[PDB]
Amino acid sequence: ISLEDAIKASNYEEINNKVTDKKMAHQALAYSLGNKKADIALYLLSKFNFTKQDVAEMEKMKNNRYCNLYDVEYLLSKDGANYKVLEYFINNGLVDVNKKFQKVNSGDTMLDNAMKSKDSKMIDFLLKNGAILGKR
């Protein structure tokens, strides 16, 4: 099965066979965010030590449609199903809360996504961590 198929199926034996280093964990985390598999995302974050450098590398990934179309910060914040992953990334300092999107909705921030979705818990979490809206 493909890596994305294993993630969609929560097939941990196949995920653990396939994801042996951080380069593959980048792909796996992007597919987990794109498919709203927060369980698998947090599993990967418990197995590999993600850093700011890893986020930078995810922004340049080959052949991953989610990181091709979207900023990592957009993936973290567009769907409330990924809130615990957003929490991890902000609490561990892996992303700038006010990064301006470059690949989609250029100039927006994570708080723009949270406000649009009217996700009260995400809005409050972001505001508590200094979030502002994108400028123009």
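Per Swiss-Prot, chain A residues shown: 346-481, in order.
Note: Cβ is positioned from N, Cα and C throughout, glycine not excepted.
According to Swiss-Prot, the protein carries these features:
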MUTAGEN   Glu349 to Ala  Strongly reduced interaction with host CASP4/CASP11 and subsequent ADP-riboxanation of CASP4/CASP11; when associated with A-410
MUTAGEN   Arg410 to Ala  Strongly reduced interaction with host CASP4/CASP11 and subsequent ADP-riboxanation of CASP4/CASP11; when associated with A-349
MUTAGEN   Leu414 to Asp  Strongly reduced interaction with host CASP4/CASP11; when associated with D-449. Abolished ADP-riboxanation of CASP4/CASP11; when associated with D-449
MUTAGEN   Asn450 to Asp  Strongly reduced interaction with host CASP4/CASP11 and subsequent ADP-riboxanation of CASP4/CASP11; when associated with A-461
MUTAGEN   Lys461 to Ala  Strongly reduced interaction with host CASP4/CASP11; when associated with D-450 and subsequent ADP-riboxanation of CASP4/CASP11
MUTAGEN   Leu471 to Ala  In delta-Ank; impaired interaction with host CASP4/CASP11; when associated with 456-A--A-459. Abolished interaction with host CASP4/CASP11 and ability to prevent host pyroptosis; when associated with 333-A--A-337 and 456-A--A-459
Number of other Cβ atoms within 10 Å of the Cβ of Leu471 (mutagenesis position) across all protein chains: 24
Of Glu349, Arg410, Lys461, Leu471, i.e. the mutagenesis positions, those within 10 Å of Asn450 (mutagenesis position) when Cα atoms are compared: none
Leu414 (mutagenesis position) and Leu471 (mutagenesis position), Cα-Cα, nearest whole angstrom: 23
Cβ packing number for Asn450 (mutagenesis position), 10 Å threshold: 17
Separation of alpha carbons, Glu349 (mutagenesis position) and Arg410 (mutagenesis position) (Å): 11
Separation of alpha carbons, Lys461 (mutagenesis position) and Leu414 (mutagenesis position) (Å): 19
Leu414 (mutagenesis position): tally of other CB atoms within 10 A of its CB: 12
Number of other Cβ atoms within 10 Å of the Cβ of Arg410 (mutagenesis position) across all protein chains: 12
